[PDB]
Amino acid sequence: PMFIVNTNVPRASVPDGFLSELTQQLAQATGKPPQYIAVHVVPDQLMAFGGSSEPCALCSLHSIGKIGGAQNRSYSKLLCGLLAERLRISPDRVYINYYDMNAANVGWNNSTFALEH
Amino acid sequence: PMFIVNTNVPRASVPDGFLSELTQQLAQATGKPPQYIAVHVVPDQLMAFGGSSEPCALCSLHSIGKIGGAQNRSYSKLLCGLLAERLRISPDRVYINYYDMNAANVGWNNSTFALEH
Amino acid sequence: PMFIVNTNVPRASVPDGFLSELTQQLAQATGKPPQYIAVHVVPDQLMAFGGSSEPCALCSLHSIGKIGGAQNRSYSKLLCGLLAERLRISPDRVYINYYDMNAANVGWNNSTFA
Ligand SMILES: CCc1cc(=O)nc2[nH]c(C(=O)c3ccccc3)cn12
């Protein structure tokens, strides 16, 4: 899985330990091994939410499976909680786009995750 | 809705009020309220279009509904118009990827927009 | 088509010619003229792969068609090869998301490709 956060919160406000916390908490939430979790944090961005430049975040989570109604609401609670606690971003100024990726459409290690045919 | 612009145009060439203008124009175009519109502009990018590093932009528009053949042609005219006028980027050096998002696949405010089941 | 690379490799480590090599190799690989290909390289990123911040990359390739099982495995070999050779990133620390775009959902030059 891969999780990206783009935010106008300054780099200096991203706490030590943040990428590792995301890595471990997403491993737990998705049931996938930590070794396969990638995280990407992009501070200092020029962005607005609702026309306001108060702290906000635009995020993406890509996973092969483990994407769906109840699961995505769970991820949102988890990830909004982290963004609120660590970056002081209000949950109602966060968007997270969820993508259920087909194994054939994710490349890795010179191939993809579709090895069957 | 979420609109992202990545461009090699320098930061100083992005006019003040560009984010607000995008916000207003997108609210009008999509019929969604401004409070739900998120905009994100990323200047000074290392990019090429057709092998040239002249001004260009790679963009995305994510919306729950209001995405389709006719509407997208209309968005492209609107957004290329703004990028050309404000950032001086030629319309034939812009790509915009449109995404019709399922409500269940967009997280916000500790949950998603799938609140029904 | 368009290709985006996000990496924690520093900008100074991105070699002269890299964007051009991606453009022409992707032209060859997708069969499209180089004039169609957009590439975007984002160095110096704050990222981790498997909990480690050794060199890694998160990438996307969007194309109207030319996306599929065998084709994507070919793109991955090509692109991982380039990232390993040029940016010294291990292939097992690269993800590439492939998107088969509908022509109606790609805007260009005041319109779409539909
Ligand atoms: C055709 C003019 C054209 C001009 C470009 O500068 N870029 C580009 N990309 C495509 C493309 O990938 C495509 C378009 C329609 C169907 C299949 C692929 C087509 N173009």
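Following Swiss-Prot, chain C residues are numbered 2-115, in order.
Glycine is no exception: its Cβ is also placed from the backbone N, Cα and C atoms.
According to Swiss-Prot, the feature active site, proton acceptor maps to C:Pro2. Residues or ranges marked as substrate binding site in Swiss-Prot (evidence: experimental evidence): C:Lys33, C:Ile65, C:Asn98. One mutagenesis experiment named in Swiss-Prot is C:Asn111 to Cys, and its note says Causes formation of interchain disulfide bonds with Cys-81 from another subunit.
Where Swiss-Prot records a feature, it is marked here on the structure.
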residue  : record                       : contacts (Cβ under 8 Å, 6+ apart)
C:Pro2   : active site, proton acceptor : C:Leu27, C:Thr31, C:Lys33, C:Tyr37, C:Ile38, C:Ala39, C:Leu62, C:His63, C:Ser64, C:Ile65, C:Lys67
C:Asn98  : substrate binding site       : C:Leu59, C:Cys60, C:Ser61, C:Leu62
C:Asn111 : mutagenesis position         : none
Filter the recorded positions C:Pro2, C:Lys33, C:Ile65, C:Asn98, C:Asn111 down to the ones with a Cβ under 8 Å from chain A's Cβ atoms, keeping sequence order.
C:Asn98
Chain B proximity: which recorded positions among C:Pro2, C:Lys33, C:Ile65, C:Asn111 have CB distances under 8 Å? Answer 'none' if there are none.
C:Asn111
Distance in Å spanning the most remote Cα pair of C:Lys33, C:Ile65, C:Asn98, given for substrate:
19
Could you tell me which of these binding-site residues, C:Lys33, C:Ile65, has the fewest other Cβ atoms within 10 Å of its Cβ?
C:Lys33
Sequence-ordered recorded positions from C:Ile65, C:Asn98, C:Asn111 with Cβ under 6 Å of an atom of ligand 1:
C:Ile65
